[PDB]
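Colleague: Structure provided below as C-alpha cells; questions to follow.
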Amino acid sequence: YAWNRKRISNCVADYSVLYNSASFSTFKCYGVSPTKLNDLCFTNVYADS
Amino acid sequence: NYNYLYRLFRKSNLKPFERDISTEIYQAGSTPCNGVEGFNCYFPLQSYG
C-alpha cells in the first residue's frame, strides 16, 4: 500500500552483461524497447518497489 | 471461432500488398525461444475468441 516513489532517473540503465546473466530475473521492459535502455535516461521515473 | 489467426509482431514493418506466412519466432525476452524454434517459443500468431 505504501509502494515506493524514489525518482530513480537521469542515469544509465546498463544491461549488457545483465541480460546474459542467466541468474538475473528480468530487465526487459516493453515500455519503449528492451534494448532502448543503455544510454536512455529517464525524465522522472519513480521506483515503486 | 479461433479459426481466424493474426500475427503478434513482425521484425520488419508493414509492406503494402504482400502476404507473409512465416511462423518462426524471434529472441525477444523472458523465454525468447529454444534454439531457433520449438518449446518456450511464444507463437507469432494468435487466434480470435
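In chain B, numbers come from Swiss-Prot; the residues present are 448-496, in order.
Note: Cβ is positioned from N, Cα and C throughout, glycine not excepted.
Annotation of the natural variant B:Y453 to F in Swiss-Prot: In strain: B.1.1.298; the original residue is retained in the structure shown. Listed in Swiss-Prot is the natural variant B:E484 to Q, annotated as follows: In strain: Kappa/B.1.617.1. Under its natural variant entries, Swiss-Prot includes B:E484 to K with the note: In strain: Beta/B.1.351, Eta/B.1.525, Theta/P.3, Iota/B.1.526, B.1.1.318, Gamma/P.1, Zeta/P.2 and Mu/B.1.621; May enhance affinity to human ACE2 receptor. Swiss-Prot gives this note for the natural variant B:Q493 to R: In strain: Omicron/BA.1, Omicron/BA.2, Omicron/BA.2.12.1.
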Colleague: Are there any residues in the same chain, six or more apart in sequence, whose C-beta is under 8 angstroms from the C-beta of B:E484 (variant position), and if so which?
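Modeller: Once residues fewer than 6 apart are set aside, B:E484 (variant position) is near B:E471, B:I472.
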Colleague: Do you know offhand how many angstrom separate B:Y453 (variant position) and B:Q493 (variant position) by C-alpha?
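Modeller: Here the two Cα atoms lie 6 Å apart.
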Colleague: Restricting to the same chain and to sequence separations of six or more, state which residues have a Cβ under 8 Å from that of B:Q493 (variant position).
Modeller: B:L452, B:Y453, B:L455
Colleague: Hey, does DSSP put B:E484 (variant position) in a helix, a strand, or just coil?
Modeller: coil
